[PDB]
Amino acid sequence: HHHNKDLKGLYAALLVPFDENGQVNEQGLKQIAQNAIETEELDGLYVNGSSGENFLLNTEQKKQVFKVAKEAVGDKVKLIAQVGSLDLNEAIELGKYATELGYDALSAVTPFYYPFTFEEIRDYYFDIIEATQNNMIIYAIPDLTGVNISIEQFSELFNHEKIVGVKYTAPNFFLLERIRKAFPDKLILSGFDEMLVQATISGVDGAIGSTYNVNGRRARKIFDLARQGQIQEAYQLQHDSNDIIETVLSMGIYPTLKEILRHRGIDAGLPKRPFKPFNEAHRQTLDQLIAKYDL
Amino acid sequence: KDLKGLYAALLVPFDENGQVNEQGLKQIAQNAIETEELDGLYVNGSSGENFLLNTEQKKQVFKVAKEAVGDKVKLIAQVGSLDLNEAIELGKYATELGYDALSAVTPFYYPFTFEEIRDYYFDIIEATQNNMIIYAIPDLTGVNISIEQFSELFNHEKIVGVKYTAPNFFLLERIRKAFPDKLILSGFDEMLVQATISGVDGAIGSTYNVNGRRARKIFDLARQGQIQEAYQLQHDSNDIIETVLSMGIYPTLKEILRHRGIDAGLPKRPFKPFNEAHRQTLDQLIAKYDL
Amino acid sequence: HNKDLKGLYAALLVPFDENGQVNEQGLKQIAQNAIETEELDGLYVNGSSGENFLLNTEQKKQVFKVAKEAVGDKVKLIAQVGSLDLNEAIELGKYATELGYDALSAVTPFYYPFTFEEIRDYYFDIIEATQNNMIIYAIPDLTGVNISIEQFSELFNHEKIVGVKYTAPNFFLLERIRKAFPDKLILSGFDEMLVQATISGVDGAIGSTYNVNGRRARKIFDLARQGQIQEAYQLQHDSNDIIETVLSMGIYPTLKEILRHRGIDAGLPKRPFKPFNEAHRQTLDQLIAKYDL
Amino acid sequence: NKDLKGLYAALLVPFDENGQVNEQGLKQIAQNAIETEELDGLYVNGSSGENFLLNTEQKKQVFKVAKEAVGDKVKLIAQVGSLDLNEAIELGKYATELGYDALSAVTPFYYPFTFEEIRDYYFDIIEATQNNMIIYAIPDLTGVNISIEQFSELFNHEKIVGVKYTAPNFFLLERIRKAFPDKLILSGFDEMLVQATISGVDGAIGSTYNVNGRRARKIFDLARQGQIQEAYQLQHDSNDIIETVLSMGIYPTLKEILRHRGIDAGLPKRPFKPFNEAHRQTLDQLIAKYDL
């Protein structure tokens, strides 16, 4: 019954603080990590994903993020390693690395940019797994990648015993339900924070999110209350969170989330160029959001 | 009447020449209210093959539907058309028949500006004096209506709500919050449970013609907090919905009703009749879910 | 004998009054302007440009009849009868055939997600009932409907599907179609890309802006085919200034405003299209003086 | 200080089984583009070179090998665009120190960057390298569209000297052409070379020119000579080639055409799959029919 359900829970998609030269701030990274567990009371980190600006880093920076995040948390804390890269050699090297550190599972975004064939995408996942022997979590983000995965295609992927589930962000709830019903034996972690409540009643096993770095407590309440049948209160907390998410998005989500962390005393530094620093023309509105929701 | 609740998007049976089978139409209407226990009918919508009809057929449908059902049945008339004159004329005829509100698809095909789209709704309201329900269906029309555009529409005291089909639950949420006193009726049968926990006041659907009981149970159980059960029922409804789409929805839905002894006739060309090659699979569905 | 349908057509504009009723005398002036002033080979009638999809059946007939009575017997006349209502499409196709239009045309059925087999048989039904030649009208940007080459060949296999009014913005698809169907009429419908369309082997063009810019359009088409490509292109530069400007202002109302400045009773657009905005007038007059419209 | 008009090969790269660069093979591909295909230049480490699959050393190696493989009459453009701005700067410097005539960069993708962010990514690379820059716009792969307004702001930088244009819109191309008469426009859709030519492009960069450049130049010359019907006939032929190679997996197949000439074409880098032998006969017919 609990087969493949080990990595259930709520996960922060770890944010990364940089210095003026795109270099990782290690003490700040350590702080954001500890904030996700200790303050936001979350189950795990999903490390070197979209939110950690992973795709702007060189190979050594990524390793560095994999190392500091595991150092900064206790053994009870679930850890997923996003090692997806267009460079399959890099992703294997990062895969072996993350595995040897004790990350409980790997994840990889679907290959993008090039119009890869399904067969090509499938064997990208098969090759990472072959070389690393770790469990693998599909990361489907069609809004950034342009890549869509039919139900027939998940069936082919989920047919590998080491492809354990999916970080699901397509916004389609007909698809999510088909998937949920077709593959009950597989983990589905949802990736759209602003739709947590809908994903919960669609039977997701949990969620991964950028905004759970600042709003992990409301997010837990949303997930737990919906699973309890307290729909109305879950939805009201989803209103609050959607105020939050909509505001962060209109200011540049990763810098803004990082400014919210700064305000708690964290050294959240800067985003990596070409991402721009938080624009001060947004500061007041950001402070109102913070006061109002006590972030 | 307050317009809350569950509506069949009324299907229409046609003969070989694409003419309305009045007697089968009466039967389809009575099936929705009496057998499927629905609150009302949404008449001349997408599911009634409305956009294939001429003006007289439209009137004929409005008349036969209204005459077929109890006085206390909620009735919404989709009068939306690319021909504004036609829509005004149809809005008047249905209002005079006693339809409780009007509904109109966002003008489509031509790339109308928002202002143009706005005053089409306002011209319709002005000529008819009936309440109006926006029919938003971007998958069919290519027209999206942003939150600010909903604000301006909803500022009109006679635009009392939306039949919402955009597959976007972040926007559904924002609209639900920004407009707590407007009517929201969801249009995606396959996502009724997600729409319900999102605070819609009801739902309009083509598959409620055959599966309105299950639909009611999703809406009620989800709101009473029996969410696991609501969701299981959605799993079941989505087998039904998936099969039917794969077979051509309107004719397949009509084949299901024909099975109950209803004279569900034919789809209007250029839709093709139900393909016999699907019948076994359809029979298995009907048998499995007692349709 | 049948006319060679090759050539340059106005997508005919229609003037209305305050109530969305056809202004017949203006419509006549518009049809005469296209042929006598703009010097075009023919009329494509009740197309997108005639605000056709806004009309009732009686109105579409009216427009078919006025357009035909307005031009000489030499003038090529194509009737757009595409409609979601197949019965109406057939009644219109027969009415235009009886008027003596040289070909029918029909937009691909839209709104509903029709099947390709369904789109095909809508066309075959129209032909069966009218016995006229049929021109497919591909406007994927308004319909959201696309036709692949295999779908075009299944369509073009009908001997009475004589061609396509092609408005997809894909010059790879167009080349393939040009290649695969040398025996079929391809008329391009993207006025702003007439030069590229000519050099790709189109048999002519249908277009709304030819109502005011037909002289330049003909020179683009002639010069491009004579290999005077640099001058051809310069006239497309100038033509696209005009297209872009009227686009920005609401194309059908603005084109009818230009017709108005020639003394034509171009009336109003049919609502929900709004009338030409006075705030654009100055710019339009400058455009009119600079390109002598 | 060359003007950069003309026909470029987007240079393909041959790999071994472990995704490593086959150098000897690379040299043959550069020389085939220049010597056999009679082209003005190479666009190096672009989409066609499986660039975005490579690590940083690999991109250097390609830049270095391609450059050593050709003479000084040969115009060279270094595509250094990268989600990693540090890396993009690093490569830009390296290419510029090797003598590349200009740099090029794909618009930052994956993340939904704002325009200001896209603009300053280009400005920083210029700042750091001081070479000329060529915008690589490829909306079909990136989902990034550049408006005429955004081109004007970009082209306002004296070092942004042009654009490799692969958008499929000829109204926009014509607009661009008219508004920026002083800038370089190199079209990137091989299947639309003729239409781009008569639309006033200064030349073209393409993957199929590795095997069909001779035929390409004739499209480009004939259409300018106004030998339009002939140019277009050669576009027909070319598009039979393009369509056939696309249906088989463009980069591997193109490299298999090169093998028939005795080039050590190697393999593509995974997750790209090697040319599938089920296509062999059809490819051989194509090579035979179009004399490749």
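What you see of chain B is 3-293, where the numbers are those given in Swiss-Prot.
Each Cβ is built from the backbone N, Cα and C atoms, and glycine gets one as well.
Here's what Swiss-Prot has on this protein:
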BINDING   B:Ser48, B:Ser49, B:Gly189, B:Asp191, B:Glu192, B:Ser208, B:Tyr252  aceneuramate binding site
ACT_SITE  B:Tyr137  active site, proton donor
MUTAGEN   B:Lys165 to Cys  3125-fold decrease in catalytic activity, and 3-fold increase in substrate affinity
ACT_SITE  B:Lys165  active site, schiff-base intermediate with substrate
MUTAGEN   B:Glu192 to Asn  Increases reaction with fluoropyruvate and the alternative substrate (2R,3S)-2,3-dihydroxy-4-oxo-N,N-dipropylbutanamide (DHOB)
- prompt: In which DSSP state, out of helix, strand and coil, do we find B:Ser49 (aceneuramate binding site)?
  reply: helix
Task: Using C-alpha atoms only, work out the spacing between B:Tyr252 (aceneuramate binding site) and B:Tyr137 (active site, proton donor) and round it to an integer in Å.
output: 19
- prompt: What is the nearest of the recorded positions B:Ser49, B:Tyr137, B:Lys165, B:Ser208 to B:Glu192 (mutagenesis position), using the Cα of each?
  reply: B:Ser208
Field: Most distant Cα pair in Å, residues B:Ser48, B:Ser49, B:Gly189, B:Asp191, B:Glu192, B:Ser208, B:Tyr252 binding aceneuramate
entry: 16
Task: Give the distance between the Cα atoms of B:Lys165 (mutagenesis position) and B:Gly189 (aceneuramate binding site), rounded to the nearest whole Å.
output: 6
Statement: Counting Cβ atoms within 10 Å of each Cβ, the densest environment among the recorded positions B:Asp191, B:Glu192 belongs to B:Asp191
- request: List those recorded positions among B:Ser48, B:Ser49, B:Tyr137, B:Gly189, B:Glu192, B:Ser208 whose Cβ lies under 8 Å from any Cβ of chain A, in sequence order, or write 'none' if there are none.
  value: B:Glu192
- prompt: Other residues with Cβ within 8 Å of the Cβ centroid of B:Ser48, B:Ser49, B:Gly189, B:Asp191, B:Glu192, B:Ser208, B:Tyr252 at the aceneuramate site?
  reply: B:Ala11, B:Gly207, B:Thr209, B:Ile251
- prompt: Among the recorded positions listed here, B:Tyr137, B:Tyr252, which has the most company in the form of other Cβ atoms within 10 Å of its Cβ?
  reply: B:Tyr137
Under 8 Å by Cβ from B:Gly189 (aceneuramate binding site), counting only residues of that chain that are 6 or more apart: B:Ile139, B:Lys165, B:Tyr166, B:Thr167, B:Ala205, B:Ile206, B:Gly207
Task: Enumerate same-chain residues with a sequence separation of six or more from B:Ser49 (aceneuramate binding site) and a Cβ-Cβ distance below 8 A; give 'none' if the list is empty.
output: B:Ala11, B:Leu12, B:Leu13, B:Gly207, B:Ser208, B:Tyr252, B:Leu255
Query: Near B:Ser48 (aceneuramate binding site), which residues of its chain come within a Cβ-Cβ distance under 8 Å, counting only those 6 or more away in sequence?
result: B:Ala11, B:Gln80, B:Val107, B:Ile139, B:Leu142, B:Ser208
- prompt: Measuring Cα to Cα, how many angstrom lie between B:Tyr137 (active site, proton donor) and B:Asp191 (aceneuramate binding site)?
  reply: 15
Query: Among all the protein chains here, how many other CB atoms are within 10 A of the CB of B:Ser208 (aceneuramate binding site)?
result: 23
- line: Cβ contacts within 10 Å for B:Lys165 (mutagenesis position), all chains included, total 28
Message: In the three-state scheme derived from DSSP, which category covers B:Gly189 (aceneuramate binding site)?
response: coil
